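See below for the structure under consideration.
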Amino acid sequence: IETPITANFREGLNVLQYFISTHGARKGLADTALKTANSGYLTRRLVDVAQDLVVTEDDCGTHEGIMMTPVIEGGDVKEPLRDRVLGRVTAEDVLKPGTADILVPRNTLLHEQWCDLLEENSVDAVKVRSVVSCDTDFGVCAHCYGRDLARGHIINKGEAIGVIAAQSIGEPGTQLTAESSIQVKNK
Amino acid sequence: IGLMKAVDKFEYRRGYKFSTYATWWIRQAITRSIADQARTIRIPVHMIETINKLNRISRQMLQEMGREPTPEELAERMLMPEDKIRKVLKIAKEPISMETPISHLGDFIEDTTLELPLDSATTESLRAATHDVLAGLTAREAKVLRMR
Amino acid sequence: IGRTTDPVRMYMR
Amino acid sequence: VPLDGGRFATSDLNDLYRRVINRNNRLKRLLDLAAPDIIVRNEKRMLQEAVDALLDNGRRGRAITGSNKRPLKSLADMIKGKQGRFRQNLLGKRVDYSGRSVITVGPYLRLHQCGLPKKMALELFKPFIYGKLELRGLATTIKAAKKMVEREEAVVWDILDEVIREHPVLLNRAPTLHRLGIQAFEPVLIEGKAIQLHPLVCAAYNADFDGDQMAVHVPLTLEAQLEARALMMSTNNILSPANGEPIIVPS
Amino acid sequence: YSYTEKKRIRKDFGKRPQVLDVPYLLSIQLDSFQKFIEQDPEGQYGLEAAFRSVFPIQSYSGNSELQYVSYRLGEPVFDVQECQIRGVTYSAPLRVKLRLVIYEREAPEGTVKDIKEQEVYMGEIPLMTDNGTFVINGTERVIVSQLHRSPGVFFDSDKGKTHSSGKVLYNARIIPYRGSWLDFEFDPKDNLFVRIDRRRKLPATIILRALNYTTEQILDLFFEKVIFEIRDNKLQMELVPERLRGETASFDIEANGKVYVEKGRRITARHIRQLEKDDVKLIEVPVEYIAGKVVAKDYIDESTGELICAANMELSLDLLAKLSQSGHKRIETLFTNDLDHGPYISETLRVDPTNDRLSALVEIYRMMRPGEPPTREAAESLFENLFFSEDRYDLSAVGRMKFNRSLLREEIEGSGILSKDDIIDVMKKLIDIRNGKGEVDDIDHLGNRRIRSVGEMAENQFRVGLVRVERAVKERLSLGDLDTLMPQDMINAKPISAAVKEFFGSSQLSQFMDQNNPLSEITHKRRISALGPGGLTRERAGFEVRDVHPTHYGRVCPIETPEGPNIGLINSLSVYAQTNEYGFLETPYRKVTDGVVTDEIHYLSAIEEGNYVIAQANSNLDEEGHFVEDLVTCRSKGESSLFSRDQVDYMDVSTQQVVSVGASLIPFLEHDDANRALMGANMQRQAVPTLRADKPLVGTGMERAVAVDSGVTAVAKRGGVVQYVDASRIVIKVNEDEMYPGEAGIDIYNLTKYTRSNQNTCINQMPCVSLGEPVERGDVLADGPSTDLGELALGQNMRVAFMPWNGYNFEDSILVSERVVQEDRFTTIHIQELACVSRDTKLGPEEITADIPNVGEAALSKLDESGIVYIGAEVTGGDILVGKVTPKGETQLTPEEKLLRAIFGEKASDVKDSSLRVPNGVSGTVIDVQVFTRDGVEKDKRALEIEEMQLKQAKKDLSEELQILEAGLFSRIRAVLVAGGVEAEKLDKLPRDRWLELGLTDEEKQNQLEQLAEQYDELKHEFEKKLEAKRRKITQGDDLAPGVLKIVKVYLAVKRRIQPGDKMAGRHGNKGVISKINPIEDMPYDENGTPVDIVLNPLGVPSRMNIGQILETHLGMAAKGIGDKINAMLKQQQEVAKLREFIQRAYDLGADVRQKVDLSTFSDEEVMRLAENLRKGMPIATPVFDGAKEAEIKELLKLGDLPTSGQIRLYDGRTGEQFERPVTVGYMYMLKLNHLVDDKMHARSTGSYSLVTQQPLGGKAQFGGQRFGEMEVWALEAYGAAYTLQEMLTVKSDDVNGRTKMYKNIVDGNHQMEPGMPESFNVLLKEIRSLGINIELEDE
Ligand SMILES: CO[C@H]1/C=C/O[C@@]2(C)Oc3c(C)c(O)c4c(O)c(c(/C=N/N5CCN(C)CC5)c(O)c4c3C2=O)NC(=O)/C(C)=C\C=C\[C@H](C)[C@H](O)[C@@H](C)[C@@H](O)[C@@H](C)[C@H](OC(C)=O)[C@@H]1C
Ligand SMILES: [Mg+2]
Ligand SMILES: [Zn+2]
């Protein structure tokens, strides 16, 4: 509408303003009422797909992984490398800007101390092991999975990680629903 | 099937039309089948006839007297002792489906042939106590009691 | 024919 | 089965089987009678339709139940669907040793404790109380223990307070979105009818005290108690499984 | 001021004067049913309509007729009370007059013989109570209105999703009241297609052909012609300059020796103007241009006689040459364009395969009835019956009105069946909309939605019944003989009664009455609903049907709507809303003349309301109906903006007309967020009536309307003087002005004492007046449940504080004092009914003996000799109410039991125990008992005692009625006998009886006296007859279901107190659950030592912005302060003058308000009574959008000597130290919602199990286990809890041997299980194997 509500709640709202607000009120109520069921269905599908995945090993001895770097878009960084890499296990040894200097060894759980140490230097991209590249058949191993947990240690042998993944993804579902020149904003 | 029977049992010497005889036989067969195989719990043919007569009389009396025919009025109007009327009224009902909406009617039907766990425990306790008491008695006397 | 499925219509035919 | 008052309730499978048998018998009778071929073909088509409706109803014309308009429930309809055996009974059973009530605040509790009314506790723990009463010699026979529990004597309350000592219970809220919707606490017997929930676990449960209700279950076997105490206990789940951040922040 | 109004006057804020008064709230139901019964001379709405619609029933030219004469409604056998008590419907018999006339064959028509059968009984129709409810099977019910799409023709768009390439595909629909749907539509190729109700698609021209139209006629109907003539060479075209607009000229358009248009230049506006001014009609064009045209009519060569060209054929050079050579000089072509005049019908004809009427009919028949060969007669009959038969098709009066108005016709009346013109017009309008002219219409507009009510649906059901009866009677009359059968044996009332009973008993619109409050019933009676038969579905509605359309202003409340699955599908009705003569909602507006706002009220529906510009309700006026400020806000077409003073046409009639009653009962509503206002309006109807209802200190003024319009209160019919007041009765001696000529008489009101409502609460009425107190017409004489002196009081108002308290109000929870529970402020009375039925078993009948096996005298203490508990007994859970034993035999006990019996010699009982007992956890008092015995069964002692009591009560009631009425009539007889010789001494001395006995010498007065004596004899006879009828009715038998011998019903009255876990709320959507009950000496107290009743959390106000509660708290504190000042002034008994002065000061106290109170009241009596009623606090009134302001609240606070800030200093009860930061204290009106915690607690360990699958029976009436869904299974799988899960789904529910062994192990002190396998898996295997499959368990 081209005219706003110029009154707050400390003062009253006349009939027209209140009638105008009821629109958005009911729209929001109905939206929530239906998004609940939509999210329920999606989470059921997710749990059904990957309910049979369990940690059946301890180390498959794979040499590959994924390259983890900060998600820097435009003039700002949307996620620092510390939050993206913390917990994982390095696929290969990480070298600092000075060559031949092994800052961190090969596969080793990165807890807070190692993440701070990486933050100290100019480490920018570090390769980590992901469950997609695990060699183990009929499950995954603890090292390729990582650490993240309600605990703080490495994952235990025999954990149902598929159900946990599905539940964690589907839980917050109910909260969802020219320029011809480029200029640098930092020296 | 009734028409096949009628065609089998037809005589043209009488000079009548086949339509009357055939329709008689067809109606007989249809009504017989409806009586025989229309109910979950089957009831004989004569009970069906009694029920039909009772319904016709009740409709006539309801129309003529306004409000409704009570069982005493039906018994008096008919030539029956007013108790066979009650039996007929009681034995003329149809079963209810277990899928009726309520949730369904079948979710509230209990299993009444089961034994409570407390009762089974009580029976076991009684068995043990009786064994102990019998052991308390003599040997031959206990054997005699067990045999009896 | 229209490929009916009702046995009643077939028997009537 | 019969119902109170002489009325009977029955399943649609009886109707479908009866129709199949009637049509089959009529076909036998026709064949033994050397009827013209048109009638025999009609009977054969009818029997085909009856059997097909028995197996999976609703693929041709959805035969409807007598004295009603609802379509009958065939064999294939019981296996499948959200109301079938697989989803309604084989994964979502109802259970014994459980109840529910309204939840209250109870700000004096410790992080591993929950208030449980005496009445609910007595009803949920009856068999344990019978065992304790017989063991201690207070009741000679199990019937005596049952009568004592019904009469609500003081020794009954002492035995309950003794058997509720270190036995955890599970508390569950209606929409169980993640695994923190189930946790185990140590009951504290209170007077009233509403459960008492520690303020710090409300965020994890997503609970507010304006009419919410909760369910309570009892782990029976000894391994079940050990699992409740070592895996689900309320003091073991402090970090979010989705992200390592704490989930007991004061609200 | 009226008496009940002057007893206690509510101080009213609000500055806008009232021009219209709120109407009767329950007018919808009453008007609907009155129209339904509505014996009227001319055939219209009612039963008359259906009767005239069906009859007369004509045979197959059999020369006999059954015709309708008139109808009447009998008198109900039982009134409402007997129907409720026994359990039957409250209805009246229907008696109809029918005349049967038989014509002889064969001769000129004449009345051979007409037998006039009298009053053929045709079913029974339920009646409506005085308040709008039906008693169907002993239960009161409400038939809610339905909002459905009205019949007519509607054009839509189907925009977007179709083909994912834009190209909106328009369509049209014809919706009749009764019939099959017709439909047209476009498609991406621009071919017009038609669909019968939902069948497959067909070309649109097939239906046109089936209407007896040829191709030439169709082209003429849907196109304009282009005239061609070859004026000796070069195709001398006839041209109209108008048609040339919007096109590019391809040749030299020249005429009159001048080149108006040159080749290569598109025609423009200037060229068209030049052509129009120059009158250029004919030009010359090349053959190439006409090489692409389309011929209209077919051409044949006269000399050859052969069809040279067919209609609708694309032209070509060869065809043009042949036409020219064959002597053809004029050829017609269709005028087609790519912008304004598209050739859709021609293309459709190209795609149409049919050629003649018969082929089109055959195509339609093959589409409608696939699989069976078609016949000419059958196809013709099917098409005729589709839309053009008066039996199978009828639009409506409303349907015809909408149909005519949509096509822009001047007549609103016509037939109820379609014709060629209607279909042609619909096609033309659809094509016009396609061509960019016209607009589609929205389905949600309240001008396209219509409202059905009780009368309409009842009439529809009756019409169905009549059609069935008419078919049967016609068949019987035509088939059988027609010489002796009377018009009574050919009509059966069973179908008619069955249809009506099926509607009223089992329908989704006949609903169990909601009866928590008066407000609950008022809102239930005014309810719309988009669901139900012929309506939407809960799961299939969408995001648009449930929205606030701009047309809801003043017709439907935008905030009161359920918050669950069906939000926006109920829509309670507004305050001033009405219903059109057709079923459309309308609202009142004040007519504005040139510049003066008049006081004449006009009701405008949505369509009418769209055109005018409507001013606003709150617009300043100055004592002459002149808009003070020039630019007055208005709203014209779904929008609002500033308008000049001399443009307004109407103006709102009130500031409340936008909300409903429930939403209009909320003070300070404009300060509340919409969500919380919705929640508060929804919760206000769940409040449960209390033990003593006081009033709202802060109200809005709509309370008296709700209290009176609802039937809970007892309101005087005629004025008079209260002559006798009692807890159970009120007797009023009417004024001499309102008495009728004869029958002086008196008014007697019988109050309703403790009775059970539908929801198990308590219904009670108590007198509101005293002896010798004047009462006027319309006054209130007795308060119902939750009313106070005629006002509505749902909850109670209590002293609150806004502050945190040690976490006992952490979430929405609440903290309550103990003085709130000592004073029984929230104590409620609930009543339950329990029934014990004695049936007949195969072994033998059951008994109600008082002797029960193995039961001590303690249980039988409260049971009388007959075995039924006493009245007034106090029972507790487990006690026996009615004794009963059931026969049993052949138990076949086990060997150990045999040995025990032998050792102790114990006799086994042959009768079981099935007596009625109080449910566990409930304790109350027995307040009533009723016994029903089947006819032909011996009555126990208790039944005889009860019926003797009933007979004595009936005789006493009749005697008391007669004595009161006879005192009144003796006064009347004195008055009448005054004439004919006035003698006071004779009246003083002569006895009452002797007055009539005396006779005069001779005059007509002697005949009058004899007539009076005869009438008195007749009245004696009639009274004896009524007494005999009452006795026979009391002592008759009872109609019981087959197999039942007796039924005994017991009524318990429980007293529920307030405990932690109970849910309370306010009027502004603020919920909570009681958390604690704090002692008196622990609550915060002020400087005077007065504690605070309740403590609420401040953190709940900011996040959810309901600022109404704080304003209410401040105003309540001010009102209580004034009340306290009056009370202190009255304790010391200063004098009447001081009270008068202070109360006047308190009443004026405003800023240009409209109260206008005394001095005119009684000297001291009335002022003292008013002060006594105000000593508890002066009530206030704050309309919804016209309430008080902050400055007025501060002035009221100052008048009472209270801090204008609204906040005071509090101290800690336990520590004794004062809180910092003054806290907000005041009085808030709180409710006790009916979510009691006594009804929610549950628990079980073992019980009964289901039948097929051996699992615990979920529920609460039966114990039932908590359901462990699959989400909980996932939760347990997220942990590593395998043993807990295995036991949860093996031993706790479904394993039988495992269940028994686990129970034994638990009893023995050992906690271990043997899992086994569930039974549901075995059932699954059996069910899947009962198919052809073979599923089995392997082993290896
Ligand atoms: C034949 O009657 C049923 C028809 C079903 O058929 C079916 C498919 O077609 C329906 C129509 C046409 C409705 O207009 C409707 C409705 O307006 C409503 C609810 C939802 N009701 N509640 C469920 C419980 N919950 C706690 C609160 C909400 C419904 O489900 C329906 C509904 C259906 O579902 N809502 C309300 O009315 C509101 C705003 C408040 C409720 C007040 C009291 C509580 C109810 O009135 C009680 C007294 C009963 O009257 C109903 C429960 C009826 O049940 C009975 C015994 O008769 C029901 C209409
Ligand atoms: Mg809540
Ligand atoms: Zn791996």
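Here Swiss-Prot sets the residue numbers for chain A, with the shown residues being 755-931, 946-955 in order.
Structure method, as recorded: electron microscopy, 3.1 Å.
Placed from the backbone N, Cα and C atoms, the Cβ positions cover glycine too.
Following the DSSP three-state reduction, the secondary structure of A:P758 (mutagenesis position) is coil. Counting every protein chain shown, 8 other Cβ atoms lie within 10 Å of the Cβ of A:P758 (mutagenesis position). According to Swiss-Prot, the mutagenesis experiment A:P758 to S or T carries the annotation: Resistant to antibiotics salinamide A and B.
While the structure shown retains the original residue, Swiss-Prot records the mutagenesis experiment A:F763 to C with this note: Resistant to antibiotics salinamide A and B. Other C-beta atoms found within 10 angstroms of the C-beta of A:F763 (mutagenesis position) number 14, with every protein chain shown included.
A:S775 (mutagenesis position) falls within a helix when secondary structure is assigned with DSSP. Cβ neighbour count for A:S775 (mutagenesis position) (all protein chains, 10 Å cutoff from its Cβ): 19. Here the residue is the original one, but Swiss-Prot notes a mutagenesis experiment at this spot, A:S775 to A: Resistant to antibiotics salinamide A and B.
Neighbours of A:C898 (Zn(2+) 2 binding site), defined as other CB atoms within 10 A of its CB across all chains, total 28. What Swiss-Prot lists as Zn(2+) 2 binding site is A:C814, A:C888, A:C895, A:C898.
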Integer Å distance between the CA atoms belonging to A:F763 (mutagenesis position) and A:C888 (Zn(2+) 2 binding site): 59
Binding-site residues, contacting chain E; criterion Cβ under 8 Å; candidates A:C814, A:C895, A:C898: none
Surrounding CB atoms that lie within 10 Å of the CB of A:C895 (Zn(2+) 2 binding site), all protein chains: 21
Residue among recorded positions A:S775, A:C814, A:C895, A:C898 with Cα closest to the Cα of A:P758 (mutagenesis position): A:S775
Nearest-integer angstrom distance between the alpha carbons (Cα) of A:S775 (mutagenesis position) and A:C898 (Zn(2+) 2 binding site): 53
Chain-mates of A:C814, A:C888, A:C895, A:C898 with C-beta within 8 Å of site centroid, Zn(2+) 2: A:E811, A:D813, A:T816, A:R883, A:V885, A:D889, A:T890, A:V894, A:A896, A:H897, A:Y899
Conformational class of A:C888 (Zn(2+) 2 binding site) under the three-state DSSP mapping: coil
Around the Cβ of A:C888 (Zn(2+) 2 binding site), the count of other Cβ atoms that are within 10 Å: 19
Of A:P758, A:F763, A:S775, mutagenesis positions neighbouring ligand 3, Cβ under 6 A: none
Residue pair A:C898 (Zn(2+) 2 binding site), A:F763 (mutagenesis position) - Cα distance, angstrom, rounded: 56
A:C814 (Zn(2+) 2 binding site) to A:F763 (mutagenesis position) - Cα separation in whole Å: 64
Integer Cα-Cα distance in angstrom, A:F763 (mutagenesis position) to A:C895 (Zn(2+) 2 binding site): 58
